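Notes for the one structure printed next.
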Amino acid sequence: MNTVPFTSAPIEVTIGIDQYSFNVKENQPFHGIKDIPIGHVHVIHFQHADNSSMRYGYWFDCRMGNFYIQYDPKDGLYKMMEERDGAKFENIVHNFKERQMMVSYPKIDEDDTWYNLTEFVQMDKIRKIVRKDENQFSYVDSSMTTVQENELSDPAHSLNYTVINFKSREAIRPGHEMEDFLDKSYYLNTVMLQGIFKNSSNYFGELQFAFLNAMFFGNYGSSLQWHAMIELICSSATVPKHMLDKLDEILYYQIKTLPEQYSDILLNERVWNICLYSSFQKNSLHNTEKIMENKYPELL
Amino acid sequence: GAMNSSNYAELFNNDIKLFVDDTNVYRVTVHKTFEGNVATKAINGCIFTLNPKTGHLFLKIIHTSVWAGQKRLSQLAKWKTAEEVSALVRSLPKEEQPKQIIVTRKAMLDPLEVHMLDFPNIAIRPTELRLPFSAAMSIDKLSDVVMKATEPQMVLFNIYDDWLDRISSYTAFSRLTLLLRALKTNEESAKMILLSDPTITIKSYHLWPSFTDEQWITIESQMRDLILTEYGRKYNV
Ligand SMILES: COc1ccccc1C(N)=O
């Protein structure tokens, strides 16, 4: 179990850690989060009490280094940093566990939710979508735009998701126009899976990361990316059977975890009605269709 | 974006544009089978591709053999249309290619856009106008070349005959759409109007009769009466 300590909490803020969250009052004696499960990526995220504008946060993996949070009063935000000095970090953290100044990552033992939302997400791939190579952790906020959004404006601060575009020369083989537009298997299997992602695990990893950025930061371009990656699979007549079964599980846990009150903005009615009821895979997502129908029957 | 009554004069500016109408590409007769079921039999069709400024009509005849062994023909017909328009554009010299293609039915947008990915600078546009180009098969000489074709064929016409010698393209298009609207609302009456007087003939190299300016005013008035009338006989007013 690992720890993300804090120098202080000088401003009132709601802090999230994965799917959990808690309020910290201005100058409350808070010095971080302990008992963070090893083996998963994590996200620690922030919403200031005085400006709900800009949710922001940091993706990290405690196996990759010792990370802590310090408020920067010049830039006005909680920043993640790395301490090179291990012995000092252990010594400073222990002092805090002894004074009980940390909240405990509150994982129920039955609960596989975080695993199920991050199964294919790896820090190395996050760091290629979020380019800032001098840090081992990655910053994301509500306003960051994606590479594709910028094509339709700061490149260093972009989300470099894989561009998917159904009316593009990449998607459509000369002479197979109708075939490739109405059945996207070529684009899914040859162009994206074999060509760009190499395997379905990397595809699912980006899909899961896009969903989590949409949910936790309200990042609109991430939501677009999540839906496009769903739609590319559902609009393919030919999909490996293991991929469909895994997609059903992935989406099930995403829909299960989604705040009931964010469904209106985070779920695209056209994509979901198409995927569940018209697409080639309309009958291949049993778990996802059942939870969608019982939780969000309005959308459909 | 969409073409409507507000940007109507744009059709007659000097940017090359084509209208594409697909309503006569896939044509069938519905009939009973010996067993008492219903079946369709396809008949030859055509793509109606028209330069509204010059009157040049690229009539691609769609022979029934193109449907043999195919499924979902109404959907295929939109993609076949788009493939043929794309092939037409590619066959034209660069300086003759259109800058805009306006489709008369919105279901042509994605098929045409996908077939024209190679031409990012050609705008594919819908229209809010209800244009009567379906009635093109009521022009006898066009109907005749379509129904006689034994193979795929492209035939080139000027749908304005020699009118541009005397009138502008705005006026020629207005005349064309009035004639076609009339033929679409009451084909028998419209055709009676156009040919009643045996002394006015259609030149071999034309589609419509050789009306004088004065006779066109008479003709045009008789077509508006027809359209208003039928609108009476239809709605009872
Ligand atoms: C020792 O790591 C640090 C370095 C500077 C400031 C604070 C910390 C910490 N762990 O809280």
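Residue positions begin at 1 at the first shown residue.
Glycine is no exception: its Cβ is also placed from the backbone N, Cα and C atoms.
Swiss-Prot documents B:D21 to N (Swiss-Prot position 1853) as a published mutagenesis change and attaches the note Reduced growth at 30 degrees Celsius. Strongly reduced growth at 16 degrees Celsius. A 10 Å cutoff on Cβ-Cβ distances gives B:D21 (mutagenesis position) a total of 22 other Cβ atoms nearby, all chains included. B:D21 (mutagenesis position) falls within a strand segment according to DSSP.
Quoted from Swiss-Prot, the note attached to the mutagenesis of B:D22 to N (Swiss-Prot position 1854) states: Reduced growth at 30 degrees Celsius. Strongly reduced growth at 16 degrees Celsius.
Around the Cβ of B:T23 (mutagenesis position), a 10 Å sphere holds 21 further Cβ atoms from the protein chains shown. Looking at Swiss-Prot, the entry for mutagenesis of B:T23 to A (Swiss-Prot position 1855) says: Reduced growth at 30 degrees Celsius. Strongly reduced growth at 16 degrees Celsius.
A mutagenesis experiment is reported in Swiss-Prot for this position, B:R105 to K (Swiss-Prot position 1937), and the note states: Severely impaired growth. Reduced growth at 30 degrees Celsius. Strongly reduced growth at 16 degrees Celsius. The Cβ neighbour count for B:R105 (mutagenesis position), using a 10 Å radius over every protein chain in view, is 16. Taken residue by residue with DSSP, B:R105 (mutagenesis position) is part of neither helix nor strand, so it is coil.
Cβ environment of B:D22 (mutagenesis position): B:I47, B:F48, B:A77, B:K78, B:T81, B:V103, B:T104, B:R105, B:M108 lie under 8 Å away, each six or more residues apart in the same chain.
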